Number of protein chains: 4
Amino acid sequence: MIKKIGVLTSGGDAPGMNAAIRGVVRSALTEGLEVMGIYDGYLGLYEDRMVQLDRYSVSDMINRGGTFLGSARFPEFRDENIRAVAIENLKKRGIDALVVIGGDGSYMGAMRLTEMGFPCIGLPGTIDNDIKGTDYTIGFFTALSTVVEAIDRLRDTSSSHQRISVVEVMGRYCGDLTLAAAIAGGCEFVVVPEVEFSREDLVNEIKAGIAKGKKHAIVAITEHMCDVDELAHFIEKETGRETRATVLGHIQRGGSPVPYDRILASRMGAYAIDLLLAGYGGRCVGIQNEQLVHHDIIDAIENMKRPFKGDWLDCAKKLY
Amino acid sequence: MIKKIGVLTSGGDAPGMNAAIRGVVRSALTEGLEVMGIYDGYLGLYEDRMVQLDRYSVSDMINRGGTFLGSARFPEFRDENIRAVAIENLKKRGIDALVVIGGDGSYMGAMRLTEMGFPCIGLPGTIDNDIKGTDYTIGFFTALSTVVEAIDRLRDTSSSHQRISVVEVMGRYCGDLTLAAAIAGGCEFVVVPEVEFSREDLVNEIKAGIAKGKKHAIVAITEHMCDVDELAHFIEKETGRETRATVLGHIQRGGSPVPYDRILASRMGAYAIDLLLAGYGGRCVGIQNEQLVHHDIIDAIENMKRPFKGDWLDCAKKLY
Amino acid sequence: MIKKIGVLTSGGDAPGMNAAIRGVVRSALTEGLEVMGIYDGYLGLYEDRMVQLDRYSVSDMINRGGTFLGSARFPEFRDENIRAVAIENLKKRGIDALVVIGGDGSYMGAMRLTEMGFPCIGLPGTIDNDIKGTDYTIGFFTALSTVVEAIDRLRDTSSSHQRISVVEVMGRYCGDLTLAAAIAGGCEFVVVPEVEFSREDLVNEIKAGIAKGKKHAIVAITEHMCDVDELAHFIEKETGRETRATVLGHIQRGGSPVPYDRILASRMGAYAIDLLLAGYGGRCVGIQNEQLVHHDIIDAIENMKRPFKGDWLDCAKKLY
Amino acid sequence: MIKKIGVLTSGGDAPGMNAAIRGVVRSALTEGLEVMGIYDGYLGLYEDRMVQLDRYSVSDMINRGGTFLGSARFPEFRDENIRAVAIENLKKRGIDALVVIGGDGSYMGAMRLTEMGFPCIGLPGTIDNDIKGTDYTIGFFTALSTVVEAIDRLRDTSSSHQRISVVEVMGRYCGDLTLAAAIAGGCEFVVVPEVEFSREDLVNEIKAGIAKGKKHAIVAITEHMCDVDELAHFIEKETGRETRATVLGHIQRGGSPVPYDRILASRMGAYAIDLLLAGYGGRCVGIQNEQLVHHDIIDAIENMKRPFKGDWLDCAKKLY
Ligand SMILES: Nc1ncnc2c1ncn2[C@@H]1O[C@H](COP(=O)(O)OP(=O)(O)O)[C@@H](O)[C@H]1O
Ligand SMILES: Nc1ncnc2c1ncn2[C@@H]1O[C@H](COP(=O)(O)OP(=O)(O)O)[C@@H](O)[C@H]1O
Ligand SMILES: Nc1ncnc2c1ncn2[C@@H]1O[C@H](COP(=O)(O)OP(=O)(O)O)[C@@H](O)[C@H]1O
Ligand SMILES: Nc1ncnc2c1ncn2[C@@H]1O[C@H](COP(=O)(O)OP(=O)(O)O)[C@@H](O)[C@H]1O
Ligand SMILES: Nc1ncnc2c1ncn2[C@@H]1O[C@H](COP(=O)(O)OP(=O)(O)O)[C@@H](O)[C@H]1O
Ligand SMILES: Nc1ncnc2c1ncn2[C@@H]1O[C@H](COP(=O)(O)OP(=O)(O)O)[C@@H](O)[C@H]1O
Ligand SMILES: Nc1ncnc2c1ncn2[C@@H]1O[C@H](COP(=O)(O)OP(=O)(O)O)[C@@H](O)[C@H]1O
Ligand SMILES: Nc1ncnc2c1ncn2[C@@H]1O[C@H](COP(=O)(O)OP(=O)(O)O)[C@@H](O)[C@H]1O
Ligand SMILES: O=P(O)(O)OC[C@H]1O[C@](O)(COP(=O)(O)O)[C@@H](O)[C@@H]1O
Ligand SMILES: O=P(O)(O)OC[C@H]1O[C@](O)(COP(=O)(O)O)[C@@H](O)[C@@H]1O
Ligand SMILES: O=P(O)(O)OC[C@H]1O[C@](O)(COP(=O)(O)O)[C@@H](O)[C@@H]1O
Ligand SMILES: O=P(O)(O)OC[C@H]1O[C@](O)(COP(=O)(O)O)[C@@H](O)[C@@H]1O
Ligand SMILES: [Mg+2]
Ligand SMILES: [Mg+2]
Ligand SMILES: [Mg+2]
Ligand SMILES: [Mg+2]
Ligand SMILES: [Mg+2]
Ligand SMILES: [Mg+2]
Ligand SMILES: [Mg+2]
Ligand SMILES: [Mg+2]
């Protein structure tokens, strides 16, 4: 079967979500399917706030950050009774399946829907690059460029004043963004959650650099590891060089998607449709060793471990 | 007289400084003069740290941020005895005049040295836009782009989530940055130090916005006015909408100068030399109503005044 | 009187046209006026293709290139009989006046409408910076940045191979864009329509540069002056250095507007409304010596001469 | 053995080359080796033009385009006698191995030198993406952004005017650039050299587009396939819609490397040295399915093959 499908964006927004939706809509249409766009992820589902999507409703969207459909958190969705009101709207709208774009929270919702007879496909949308079974997630590369662009500006100013700059990068519990940024910006030190942090190894590395004539030091550090103001104070004390802490924040979440994002989103969206049409349900799409793959949601969540990019850390240390 | 001139960068670095230097060196060379570059602003002047500059030393500098001579904050320059040393260094090297590129603070140093008999020329180099006698200062336009770009990015994320975003802008005690940025980013409310700040008006304006169906709200505020974190929480409580505070910081000070900065800097550089060959000293260059102008330093510091830009603000409120 | 007004964009598009329209709409609304948006400039007028514009129809437009209303050429409009069908649509729609955003072609149309009892205000929209009675036009600064961004990339590649690069810049019969670009990119030679071109002065300047150790030469040249392929061949022959010609083209017309554009458009749009309300008609808005001014359209067109930016050319030559 | 290595950049410059060099120099230093930088690719090798490189010579290079050692197209390197001279220069300087960074052509030189007994290592440096045994080459991603950005800009102008835009992309005999660009810019039609070009299909697709109400149409075509000017006129006649051809040119080759290039380059650089210390020679590094890999040069040049990317193209047509 499957005549009509639903699409939503749930969880934290990431550049390339619009490309993904377009990817879905255009794929669907071409295959003679009808498409409903659901507002504010799962909440919109619950409240029955939807719209009919044609090919033009996804035009002028490919090079746009955010999610035109909106995103929202709806913890309640974990309650089967809430999902019962959800399913009724589905029947009542004649939706046969959905494509969900989000993180792991979103994939769980989607698993719940599948066992209730509404096959769902999950696509990775997040700048954190922390979803299992994918080398990359949509929004990663866009954030990477925002961060590096920031580090470039900081180098200019840091040089001018022979300063040390600490930069707090997003990623929550994943150091991928930090680490990649650090290589690309030629940072002097990197602090990621996956490695034990030694304030001491840091100090030594900075002084060694200073002894070598380095005019500036740039420290890349993942958020939630310490208070960057405290850390800046500590460095200034112990090194005699004025330190300045910078917290990029939410700028990392916005802006026009980079080509990698535009293209990954596009390809993923199209593969979503092909999956539904071949009868799959409760799968999460991913990109592994440059190949598009699909896994059972439960399998990916409970059975896969997020590998540590050790080879990139080794490389980082050699180019200091 | 006047066969050899000196040139330094003082105070907070600003994009376009390299362009100003290049302006100076190239003009001077063409007029048969010799140029000495003083390192680390007033610190290298005191420590007698200088190098000779040829036409090639300013090559590949026009599109770079920072200052290759370095800059410093040497508060001790306030002492008339330290300035005594600096002047001796100047005479020993055979230097006839000095070209100082910096902010309001650097203008004071230049003034003090003029008062001592050493002829200087001040060029407005600061992202802040706070020097008297000039519509703009080198680096303003560049920082304006860094900021506006940041804002374009926050509009995307706060829209996807129906959030309120508080952006803290540099400027110190000047609102130009914050104000030009709020109009260019189409901000909901602007808070500057030249106008009385009313938590009331802010909440009321925002609420109004929500009534009319605005998906996001961007509030642009000058630094040192409050705790954006405290202010953020306060907004969240009073409106029921999630709020996020972003502190741009030091990214505003770096990066490749925008066209305007590159050009202004070059023009002021060439003009400095013209003034020198004419026999003027103790003067500062500015751009006034599209005209390259010079004033007695003393006149600018003391008896000039900052124009209340009700003009930009009345327009700002109209477009909300 | 005046209860309702019309707005259109005519002639070649330029970044910041959307900011201008927003500027008008929001200003109008705030003043209790109603607003019609006319499609494809004057053609749309003729054919009666309009829409009602509210405050939301101009949202998410400020940072967007192009004109959402469209532009189109309609030479026929010069015929009074065509204008008669135009006026009937106006009456029939109850439009009392219009704000026209374009070039001088557009201003003439607008003059015609005024004498026929429908007061029109003209705003400068064009990357050429060639409208009389304005220091700048909307779109100029955005193009300037696109060109300089291009020149920066060309320097990198030119250096690597010790090449000469000729870059053809837009501007039609005005060298403002070329000249500004040349200073900002540190070009070795500039060719603008306003100055007699000597292939010889060019060759000499290039060899002198080459004799001096210059690793690259960048030549900035305004379009319609020669065939850049022919000119590249000529340079290669006479200098022994491989030459490459680059024609930027239409990339110059697009992209997100720079802050200067966002703000000039905004201010101009708002001033348009104030003019209509004070009873003026048949005026063209401009920015002169940092002041917003208005002139009689005929006066501006037939009586003002486009000044030559001689002071910028003098400066260009000194920094070679 | 192996105490001193050499490093050069050959062929068409590519953004990330500076990053590759830095990769090499920094790794080598760390392993106790000595590094010689050869100027102007195979030309300086022949003329024996070299410099010693320390850790500081590669500082401030990571974010810059081009190559600071220079590059050259020295066709004469084809002569076995010229290569005889080059090898003598190498032995006289005490150099044990060579690291060559260039394209398909440079790989031939490296191969010929290996054949003569001098051990080399090839690193894929070219915007084209045409080397066998690597998914990507240094500079590809950067040129992809230069292009996509160009396209975002043309969408704005061609939309305001209901125009068709023909964009000519670099690549030589490889379609990757053109193809990735067409999907990322949401192009209407793509013309590449790996597929048969049908003027018919093109007009028919475009006409289709107009039927469905498309305001613009962007056609992305690889260079050396036709005369975009001729093709432009042909389209204009057959569709009644104004067409414009834009030739991106050399802007594609320059500018600051994107994050991906910066990182890949660093990683390949470090890897070269590892291979050297292991005793391998006559090898070339590539990135295959996210893995750093090495192959016998000979194997890559001769018996490897280019993968028909029907995959990207089938998806391209789906999203139109
Ligand atoms: N029915 C329509 N009415 C108006 N504009 C349209 C229509 N369909 C497409 N367009 C416009 O034409 C351009 C190209 O359309 P399309 O190829 O579908 O967009 P995209 O490349 O962004 O996917 C865009 O500016 C789009 O907004
Ligand atoms: N176990 C679950 N069962 C059902 N729905 C869930 C479950 N976990 C999360 N969700 C739904 O997914 C939404 C997003 O979850 P969250 O953890 O916030 O995001 P992410 O997908 O980014 O990890 C939640 O608000 C809720 O609607
Ligand atoms: N009153 C003063 N007398 C003499 N020198 C001064 C005076 N004020 C500032 N300076 C010098 O100018 C430097 C830069 O000033 P500052 O206010 O910190 O920044 P900026 O010039 O960037 O605005 C000071 O560090 C000091 O060397
Ligand atoms: N003596 C020299 N040796 C090497 N490179 C030089 C020399 N003089 C100039 N160059 C290089 O040649 C290019 C052109 O120089 P120039 O026009 O003077 O630089 P800019 O445009 O930055 O003012 C630049 O990349 C510069 O670094
Ligand atoms: N009635 C509405 N419905 C949906 N979104 C709206 C509405 N009004 C405004 N918005 C959105 O809220 C944001 C801010 O609105 P507004 O201040 O009017 O835009 P802008 O700053 O671009 O002028 C934009 O993303 C806009 O699209
Ligand atoms: N003398 C005129 N009288 C009436 N309408 C005119 C006149 N000149 C131009 N127009 C109108 O203005 C439009 C734009 O003119 P054009 O010269 O193409 O542009 P621009 O305003 O950019 O100079 C024309 O298509 C026509 O509709
Ligand atoms: N068959 C060959 N034998 C020896 N050297 C070669 C051969 N082909 C190319 N080269 C050398 O490699 C250089 C660069 O090659 P080219 O094809 O022009 O560019 P790229 O390496 O950038 O792809 C040539 O100029 C020449 O010095
Ligand atoms: N000996 C030195 N003298 C002057 N500046 C130096 C020296 N060594 C490094 N630097 C400068 O200090 C900063 C940090 O150096 P480094 O980390 O080695 O550069 P990069 O990050 O580009 O690898 C750079 O701006 C660089 O040019
Ligand atoms: O948007 P919030 O709620 O302020 O949360 C910030 C967090 O969300 C992220 O920006 C991205 O998270 P997602 O996994 O939901 O996409 C993290 O990097 C960051 O820690
Ligand atoms: O760079 P510091 O020493 O942390 O000081 C930051 C201050 O300098 C500035 O960045 C620039 O101001 P000045 O040019 O006057 O120094 C201010 O906006 C900011 O308040
Ligand atoms: O868009 P077209 O018709 O190809 O014309 C190109 C011309 O239009 C411009 O791009 C701008 O012209 P406008 O005065 O109409 O805005 C010129 O720079 C260029 O010569
Ligand atoms: O730079 P040139 O000598 O004009 O040649 C241009 C050619 O070089 C490239 O820019 C890059 O190709 P290579 O790296 O193989 O030299 C091609 O895309 C283009 O065809
Ligand atoms: Mg979660
Ligand atoms: Mg470093
Ligand atoms: Mg100051
Ligand atoms: Mg707004
Ligand atoms: Mg005209
Ligand atoms: Mg130059
Ligand atoms: Mg090649
Ligand atoms: Mg399209």
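Any Cβ shown, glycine's included, is placed from N, Cα and C.
Taking all protein chains in view, 25 other C-beta atoms sit within 10 angstroms of the C-beta of D:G103 (ATP binding site). The ATP binding site feature in Swiss-Prot is assigned to D:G12, D:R73, D:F74, D:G103, D:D104, D:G105, D:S106.
In the three-state DSSP scheme, D:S59 (ADP binding site) falls into the coil class. Around D:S59 (ADP binding site), no same-chain residue at least 6 positions away in sequence has a Cβ under 8 Å from its Cβ. If you look up Swiss-Prot, you'll see D:22-26, D:55-60, D:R155, D:186-188, D:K212, D:214-216 marked as ADP binding site.
Counting only same-chain residues six or more apart in sequence, the Cβ atoms lying under 8 angstroms from the Cβ of D:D104 (ATP binding site) belong to D:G11, D:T126, D:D128, D:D130, D:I131, D:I301. What Swiss-Prot records for D:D104 is Mg(2+) binding site, and it gives experimental evidence as the kind of evidence.
Swiss-Prot lists D:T126, D:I127, D:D128, D:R163, D:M170, D:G171, D:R172, D:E223, D:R244, D:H250, D:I251, D:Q252, D:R253 with the feature substrate binding site. For D:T126 (substrate binding site), the count of additional Cβ atoms within 10 Å of its Cβ stands at 28 [all protein chains shown].
When secondary structure is read from DSSP and collapsed to three states, D:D128 (mutagenesis position) falls in the coil class. For the published mutagenesis D:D128 to S, Swiss-Prot gives the following note: 18000-fold reduction of catalytic rate.
Within 10 Å of the C-beta atom of D:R172 (mutagenesis position) sit 17 other C-beta atoms, taking all shown protein chains into account. In three-state terms derived from DSSP, D:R172 (mutagenesis position) belongs to neither a helical nor a strand segment and is classed as coil. Among the mutagenesis experiments that Swiss-Prot reports, D:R172 to S is described with the note: 3.4-fold reduction in turnover numbers.
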Handout entry: Those binding-site residues listed as D:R22, D:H216, D:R244, D:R253, and which of them has the most Cβ atoms within 10 Å of its own Cβ
Key = D:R253
Handout entry: Rounded Cα-Cα span from D:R244 (substrate binding site) to D:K212 (ADP binding site), Å
Key = 21
Problem - Cβ neighbour count within 10 Å of D:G186 (ADP binding site) - result: 24
Handout entry: Tertiary neighbours of D:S106 (ATP binding site) (same chain, Cβ under 8 Å, six or more apart)
Key = D:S10, D:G11, D:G41, D:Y42, D:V100, D:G122, D:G125
Practice task
Measure from each Cβ of the binding-site residues D:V25, D:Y56, D:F74, D:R244, D:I251, D:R253 to the Cβ atoms of chain C, and list in sequence order the residues where some distance is under 8 Å, or 'none'.
Solution key: D:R244, D:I251, D:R253
Handout entry: Euclidean distance between Cα atoms of D:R172 (mutagenesis position) and D:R22 (ADP binding site), Å
Key = 28
Fill in the blank from the handout: Top of the binding-site residues D:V25, D:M170 by count of other CB atoms within 10 A is D:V25
Completion exercise
Across all protein chains shown, the one of the binding-site residues D:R73, D:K212 with the most other Cβ atoms within 10 Å of its Cβ is D:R73
Practice task
Measure from each Cβ of the binding-site residues D:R22, D:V25, D:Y56, D:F74, D:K212, D:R244 to the atoms of ligand 12 and list the residues where some distance is under 6 Å.
Solution key: none
Fill in the blank from the handout: When the binding-site residues D:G12, D:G105 are compared by other Cβ atoms within 10 Å, fewest goes to D:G105
